[PDB]
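> Mind looking over this structure? Questions follow.
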Amino acid sequence: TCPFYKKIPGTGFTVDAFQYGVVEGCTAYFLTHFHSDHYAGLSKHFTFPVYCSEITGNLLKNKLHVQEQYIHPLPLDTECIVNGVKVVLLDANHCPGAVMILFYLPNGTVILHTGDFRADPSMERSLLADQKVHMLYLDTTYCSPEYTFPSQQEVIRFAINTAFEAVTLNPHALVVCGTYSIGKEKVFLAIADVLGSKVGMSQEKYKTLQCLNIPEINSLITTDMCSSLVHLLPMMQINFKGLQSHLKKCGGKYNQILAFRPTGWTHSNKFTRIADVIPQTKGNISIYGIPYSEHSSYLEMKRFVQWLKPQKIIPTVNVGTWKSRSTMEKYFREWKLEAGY
Ligand code: NI
């Protein structure tokens, strides 16, 4: 059955709750973003109202084939009424179309559900600043002090200078970026922009990008692999074997590969700055691991919550074991004692 952390008290609303069949009482199913963990169970066969951003609705329509009658897209930063209750969607700074949701309950309680998010100080001057938030449903993916990472901008600058150098040294090199879902598009679009190229990719991946309301998209991407010097491949192919195999496929148009694996955190975040990073190399193929995160670091999460001062926190990630829950509760009390709420 649907867990309490996916229900919104005193409404018949749920959030990211599609894998449990019909939820008893639920009149509106919200979807924060188009990642398979959150949408799991949604298909062309679902027949209840789904509320979501415009981007998320394009994806539901075109990738999952959910029927149009059941998709209710809502604009951002706008007060809307859903089944008699006032809501607002805000940018989550996660992947394309990902939202936080603000619910104003009839009794006067205010609830923020973050979805998946990367907390940022620009969220301190949104509609959130205008009133007290009593309850916070929080993306606790990286809720432990070991989880540090560079800014997105530091990582992109590094990727740009690295790719530009390699291709100026060898104008027959190919750049490859690994991918598995939506998100982290800036990695490949920034590399392509410094090399004066479009990004080549499969038909399924191009169809996905074409749903994302990215300005000038038709000038940036193509299905003609031949004509482009940045290619996208599935993350699973980003290894020496997969990359040599792909290089054979391209018809001796390239004689070298430089590949990027955007990942979350891995244990080498604890010593290495972005400027110290060096690739793994085997022959004419080099692979760079780059920690481009679309989740809050510990410090980013802590700052956001210390600013917001919620009366209660409801974790939404890593809630499956008592040890994880206990650990997280300890950090929430620390934050509250430091900040005086
Ligand atoms: Ni996500």
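We're sticking with Swiss-Prot numbering for chain A, so the shown stretch reads 700-1040, in order.
Structure determined by X-ray crystallography, 2.0 Å.
A Cβ is built for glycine as well, from the same backbone N, Cα and C atoms used for every other residue.
Just lifted these from Swiss-Prot, have a look:
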MUTAGEN   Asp838 to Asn  Impaired nuclear focus formation, reduced interaction with PIAS and increased sensitivity to cisplatin
MUTAGEN   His994 to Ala  Impaired nuclear focus formation, reduced interaction with PIAS and increased sensitivity to cisplatin
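Could you place the listed features in the three-dimensional structure?
Long-range C-beta contacts of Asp838 (mutagenesis position), restricted to its own chain and to partners at least six residues apart, with a cutoff below 8 Å, comprise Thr813, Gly814, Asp815, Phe816, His994, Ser995, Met1000, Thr1015, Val1016.
Secondary structure at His994 (mutagenesis position), as computed by DSSP, is coil. All protein chains considered, the CB of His994 (mutagenesis position) has 21 other CB atoms within 10 Å.
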